[PDB]
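Chemist: Take this structure first; my questions come after.
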Amino acid sequence: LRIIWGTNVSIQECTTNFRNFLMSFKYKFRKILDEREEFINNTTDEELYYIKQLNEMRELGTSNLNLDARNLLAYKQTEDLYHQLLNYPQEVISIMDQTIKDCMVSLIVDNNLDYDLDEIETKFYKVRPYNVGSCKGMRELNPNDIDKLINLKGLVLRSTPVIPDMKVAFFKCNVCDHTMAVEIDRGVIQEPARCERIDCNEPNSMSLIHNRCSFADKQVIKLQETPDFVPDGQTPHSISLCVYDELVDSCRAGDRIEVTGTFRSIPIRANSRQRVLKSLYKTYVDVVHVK
Amino acid sequence: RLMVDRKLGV
Amino acid sequence: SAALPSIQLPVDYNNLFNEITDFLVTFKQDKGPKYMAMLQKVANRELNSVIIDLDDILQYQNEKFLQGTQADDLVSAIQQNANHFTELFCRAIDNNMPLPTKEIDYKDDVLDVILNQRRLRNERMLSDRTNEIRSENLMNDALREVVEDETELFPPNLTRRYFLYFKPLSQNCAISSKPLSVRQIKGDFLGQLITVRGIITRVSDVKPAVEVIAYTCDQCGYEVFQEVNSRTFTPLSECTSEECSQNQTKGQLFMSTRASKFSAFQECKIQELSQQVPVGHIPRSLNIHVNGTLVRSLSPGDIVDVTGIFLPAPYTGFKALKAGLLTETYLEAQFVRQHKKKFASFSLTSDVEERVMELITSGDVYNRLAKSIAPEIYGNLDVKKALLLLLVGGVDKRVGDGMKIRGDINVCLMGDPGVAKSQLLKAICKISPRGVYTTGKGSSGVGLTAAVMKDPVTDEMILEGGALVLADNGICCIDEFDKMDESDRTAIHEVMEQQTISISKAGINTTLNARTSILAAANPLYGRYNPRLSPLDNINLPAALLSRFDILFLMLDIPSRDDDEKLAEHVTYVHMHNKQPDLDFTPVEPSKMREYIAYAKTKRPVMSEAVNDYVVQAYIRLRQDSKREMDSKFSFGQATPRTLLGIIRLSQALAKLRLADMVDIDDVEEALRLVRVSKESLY
Amino acid sequence: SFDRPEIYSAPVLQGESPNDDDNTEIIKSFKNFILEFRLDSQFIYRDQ
Ligand SMILES: Nc1ncnc2c1ncn2[C@@H]1O[C@H](COP(=O)(O)OP(=O)(O)O)[C@@H](O)[C@H]1O
Ligand code: BEF
Ligand SMILES: [Mg+2]
Ligand SMILES: [Zn+2]
Ligand SMILES: [Zn+2]
């Protein structure tokens, strides 16, 4: 019931499937999918992978879980969730994050562990998938593949400095000091036309305070691909990764990395006349995991 | 907010 | 009505729409209707492109006229005004689209699921409005009309997945038949469906071009679409939803890239062939626009006959030069016919199967394919065999440790001036699907080029290399090899022995891929060969470079009473009749030869134990022979393991030539014979 | 040498609830009043 618009994802069903996969994953399944059953271990394969990982996550206190998508392919009940994850990055990733938080708090509660749930529910957990299929290069990504998980490998040529990214504006009313904080949604900030107070109403009382806004890290990394396959007469191509938050300042120049993330496209403004955008979209990649 | 009926497709 | 007058024109779009619909429904010549079956395949999400064959339309017209029924000239109308008929065909198809028989199975493209969601939503809106108006209780045709007038559906432009393209008339069956040079594409041809024959120069990489940007108003829960048909557009900020427009409540829009419509975009910039340029002029280029599933079909250094609509575009040049409504033009590509079939596109269908059978069943494939290379050249049989082996190429091995072997041959044609060396390079250029003819010192002064320019369409810097990168998976016929400077020789060192180019100049730290077979032709030192000097001094090639060449023919010029009179007879006959003299064999035209070569390239033969023993013994004997005469008058160079590798490569190529997956002992014997007789003319 | 670009629209999801003061709701109420007012068990306004 209740699939989201423009997608094939149902929140309840996807959360159910992800919880099922978390509860009942054993590495022997991946061994079966790898046709490596002759290497099946009695110890590690028996033990529940992600439950244990969530445990050491709880004791250590980390907030990020790295998920192998081929493990999702291994589990029969979540084979469809794999394709749902490729085709719909952001929605399914948020679903996974909520499910991780739910599983953490549930596991604490069920065992009645002395560890307090104050930190757990306040924390924000992130899921970082990887090993999501093949590479296919960048010459072979058609525009229909916008906002999908892609796997890229190459050499990190150049790394820009840290670029602050606005998260909350801090407009201040000059007249009645009505300092409202505006969160950014879908990269848009909406100015109060007049003073949001009813008693005080002065449109010119607003003057954004740059310094008291809350920002977030953003680093652009120039990656030159080294695809496993190269078409005839194709010189190497450079793509612009865009990392966020903790991944900033992680990848140094000269590192040979394999990166997975969301293949995005953004209009580029023709600066000849302001607020006029070119019809050709620039393509870049948001980064979720770096190996 | 974006929730719609499931009869659209499968 | 006075401001915008009217003109009566012979075309009637309604009658032509009826003709289009009838043609789509009732064309059977190619059990069921061809285009109905194609539409069914499209509905099942198999085909994304509908190719409207104009020859089918012509045959439909001929059938209708032959039986006596009057059918208007649809083909002529399409050729005269192609752009409008694209939308006419698109709407006719959209009316006649069948329904899918295979639903979404969680593995379908996100575009397909979005289209299905939109279709179901607008159908639900239509039915709901019908139910409401029927329940109001104020014929179902009037009800349908009022509900379709009163509802805001997703337009049919946003519920089609297929792409529409026109195929021009074949010349043999029959304007679009006759290809035109860029020079002849005048201003009279705008809006027509023309065929431009030329060589593709500079193809940009695929980038998404937005067609219908889609927004969402969170307040009113609508989705507003803004069509874009310009190189530049202005984004929307205030809601255009009718209900949200009347409501005075503030609304804000947001871009939804997943909801917006995109088309794969590419620009190609075809030039003129050298033959088309009139005397004294230089070739000039013409932009090509590629949209939809036609992208990646055009590559630099391709001889093609692109058929497309010659649409104009608003001028973007200087206002001073603009005097009037000046417009810059382009050709929206519709059909691409490669003049030379690539080797990587080969497919063993019956069409190639019958001719391949015809070649092999007649037998003597090796001799026929060797003689068929430049039949006007006389008496140079061994070098022709070597060039054929160059065309076929050996097998490249990739050991699991990461070790890689070339699997490609390199032939050097040393020789006295006037022995038709440069002619064979041009013949190979005309046979090979890809190739570059570099020559001299000034020309192609940098075969390796560390060029990083800017792409005009996309601001991101692209890397450009010399002829070597353009000759990827091809033959880089190099002429006047000895006169080439030392820098290009050092680059060609790596290009021959490996298949990569390593660049560490200012701005570029990369490694280009050039798996190119080098074919060279250079004169010996001091012009002609001097038998006083040692052969290794006449060649003037350092042992590091000389080892790379698998076969290095000497092709010395020595007068003879018999051979020269035979050659004179051959050349004089060629000048008299523009044909190969003898009637013993008919030469294989480059199309058939290229097809057979592709078929042979498909095979990957493997060596044999006894074959391996024979090759090992031969290599040992050759090494001993080189050691013995290390300073004799005939020291053609000490043998190296590259000689063994070249023997293996030649044997594999010869095996490929017979269409065999198993290397034969006689093939190794013939390869040894060729390697030995490459220097036989020295005596 | 280009045609003017169109601007479509379509309702997709149920947004915020239509307020009573909303003009569309006023029009809907008026239309229902015209179509459903009954006097002497007669649709006076519809027939008029
Ligand atoms: N064996 C031959 N068969 C046909 N033409 C020949 C032959 N040898 C020389 N010629 C002619 O002599 C000229 C030399 O051509 P070219 O290929 O430029 O010579 P090279 O590059 O060896 O100096 C051409 O006109 C060519 O047709
Ligand atoms: F005189 Be030739 F071009 F080798
Ligand atoms: Mg020459
Ligand atoms: Zn105030
Ligand atoms: Zn709105």
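The residues of chain C that appear here are 2-31, 59-166, 177-212, 220-728 by Swiss-Prot count, in order.
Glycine is no exception: its Cβ is also placed from the backbone N, Cα and C atoms.
The following feature annotations were taken from Swiss-Prot:
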- C:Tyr423, C:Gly463, C:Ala465, C:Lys466, C:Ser467, C:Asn568: ATP 1 binding site (BINDING)
- C:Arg593, C:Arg687: ATP 2 binding site (BINDING)
- C:410-617: domain 'MCM' (DOMAIN)
- C:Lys466 to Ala: Loss of MCM2-7 complex helicase activity (MUTAGEN)
Chemist: Excluding near sequence neighbours, so keeping only residues 6 or more apart in the same chain, what lies with its CB under 8 A of C:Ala465 (ATP 1 binding site)?
Modeler: C:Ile422, C:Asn425
Chemist: Around ligand 3, within a Cβ distance of under 6 Å, which of the recorded positions C:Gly463, C:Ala465, C:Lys466, C:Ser467, C:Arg593, C:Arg687 show up?
Modeler: C:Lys466, C:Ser467
Chemist: For ligand 1, which among the binding-site residues C:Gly463, C:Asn568, C:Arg593 have a CB under 6 Å from it?
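Modeler: Close enough to ligand 1 are C:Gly463.
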Chemist: Compare the C-alpha of C:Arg687 (ATP 2 binding site) with the C-alpha of each of the binding-site residues C:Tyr423, C:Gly463, C:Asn568, and give the closest one.
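Modeler: Closest by Cα: C:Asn568.
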Chemist: Less than 6 Å between Cβ and the nearest atom of ligand 4 is the rule; apply it to the recorded positions C:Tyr423, C:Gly463, C:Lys466, C:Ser467, C:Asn568, C:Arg593.
Modeler: none
Chemist: Ten-angstrom check, please: count other Cβ atoms within 10 Å of the Cβ of C:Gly463 (ATP 1 binding site), all chains counted.
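Modeler: A count of 10.
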Chemist: Mind running the binding-site residues C:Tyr423, C:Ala465, C:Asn568, C:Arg593, C:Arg687 against ligand 2 and keeping the ones whose CB falls under 6 Å of it?
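Modeler: From C:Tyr423, C:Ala465, C:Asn568, C:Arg593, C:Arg687, counting a Cβ under 6 Å from ligand 2 as near, the near ones are C:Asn568.
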Chemist: Cα of C:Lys466 (mutagenesis position) to Cα of C:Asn568 (ATP 1 binding site): how many Å, rounded?
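Modeler: With distance taken Cα to Cα, C:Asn568 (ATP 1 binding site) is 9 Å from C:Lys466 (mutagenesis position).
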Chemist: Quick check for the class: what is the C-alpha distance, in angstrom and rounded, between C:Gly463 (ATP 1 binding site) and C:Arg593 (ATP 2 binding site)?
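Modeler: Checking the Cα atoms of C:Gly463 (ATP 1 binding site) and C:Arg593 (ATP 2 binding site) gives a distance of 25 Å.
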Chemist: Write down the Cα-Cα distance for C:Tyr423 (ATP 1 binding site) and C:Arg593 (ATP 2 binding site), rounded and given in Å.
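Modeler: On Cα coordinates alone, these residues lie 28 Å apart.
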Chemist: Mind checking which of C:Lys466, C:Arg593, C:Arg687 has the fewest other CB atoms within 10 A of its CB? They're the recorded positions.
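Modeler: Comparing Cβ neighbours within 10 Å for the recorded positions C:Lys466, C:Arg593, C:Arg687, C:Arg687 has the fewest.
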Chemist: If you count the other Cβ atoms within 10 Å of each Cβ, which of the binding-site residues C:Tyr423, C:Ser467 comes out on top?
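Modeler: By the 10 Å Cβ neighbour count, C:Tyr423 comes out on top.
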